[PDB]
Amino acid sequence: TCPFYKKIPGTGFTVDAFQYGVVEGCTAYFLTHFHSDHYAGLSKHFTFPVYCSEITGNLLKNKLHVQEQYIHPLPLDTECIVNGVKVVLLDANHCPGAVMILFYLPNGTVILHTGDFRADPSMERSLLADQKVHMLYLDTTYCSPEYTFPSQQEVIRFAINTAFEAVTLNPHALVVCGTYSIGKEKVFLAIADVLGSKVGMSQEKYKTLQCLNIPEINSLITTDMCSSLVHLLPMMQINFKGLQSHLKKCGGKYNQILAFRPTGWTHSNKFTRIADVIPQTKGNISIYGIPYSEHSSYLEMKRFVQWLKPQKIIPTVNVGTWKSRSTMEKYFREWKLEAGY
Ligand code: NI
């Protein structure tokens, strides 16, 4: 059954709760973003109302084949009414179309559900600043002080300079970027822009990108692999074997690969700066690991919550074991004692 952390009190709403069949009482199912864990269970066979951003609606329509009658897209930053209740969707700074949802309950309680998010100080000057939030449903993916990472802009700058150097040294080098869902598009779009190239990719991936309301998209991406010097492949192919195999397929148009694996955190965040990063190399193939995160670091999450000063926190990630919940509660109490709420 649907856990209490996916239910919004004193409404019949749920959030990211599609894997439990019919939820008893639920009149509206909200979807924060188009990542498989959150949408798990949605298909062309679903027959209840789904509320979401315009981008998430495009993806539901085109990728999952959910029938149009059940998709209720809402604009961002706009007060809307859903089944008698005031809501606002806000940019989550996660992947394309990802939202936080603000729910203004009839009794006067205000609830923020973050979805998946990367907390940022620009969120301190949104509609959130206008009133007290009593309850926060929080993306606790990286809720532990070991999780640090550079800014997105630091990582992109590094990727750009690296790629530009490599292809100026060898104009027959190919650049490959690994990918598995939506998100982290800036990695490949920024590398292509410095090289004066479009991004080549499979038909299914191109179809996905064509849903995302990216300006001038047709000038940036193609299904003609031949004509482009940045290619997208599945993350699983980003290794020496998969990459040599791909190089054989391109028909001697390239003689070297430089590949990037955008990852979350891995243990080498605890010593290395982005400027110290060096690739793994075998022959004419080099693979760079780059920690491009679309989740809050510990410090970013701590700052947002200490600013917001919620009266109660409901974790939505790592809630499956008592040890994780206990550990998280410890950090929430520390933050509250430091900040005086
Ligand atoms: Ni996500």
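So for chain A, numbering is Swiss-Prot's, and the shown residues are 700-1040, in order.
Cβ atoms are placed via backbone N, Cα and C, with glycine included.
The mutagenesis experiment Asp838 to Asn is recorded by Swiss-Prot, whose note states: Impaired nuclear focus formation, reduced interaction with PIAS and increased sensitivity to cisplatin. Following the DSSP three-state reduction, the secondary structure of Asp838 (mutagenesis position) is coil.
Around the Cβ of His994 (mutagenesis position), a 10 Å sphere holds 21 further Cβ atoms from the protein chains shown. For the mutagenesis experiment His994 to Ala, the note given by Swiss-Prot reads: Impaired nuclear focus formation, reduced interaction with PIAS and increased sensitivity to cisplatin.
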Checklist entry - About how far apart, in whole Å, are the alpha carbons (Cα) of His994 (mutagenesis position) and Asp838 (mutagenesis position)? => result 8
Next on the checklist: Counting only residues 6+ away in sequence within the same chain, which have a CB under 8 Å from the CB of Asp838 (mutagenesis position)?
Outcome noted: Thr813, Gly814, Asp815, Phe816, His994, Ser995, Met1000, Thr1015, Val1016
Next on the checklist: For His994 (mutagenesis position), which of the three DSSP-derived states applies: helix, strand, or coil?
Outcome noted: coil
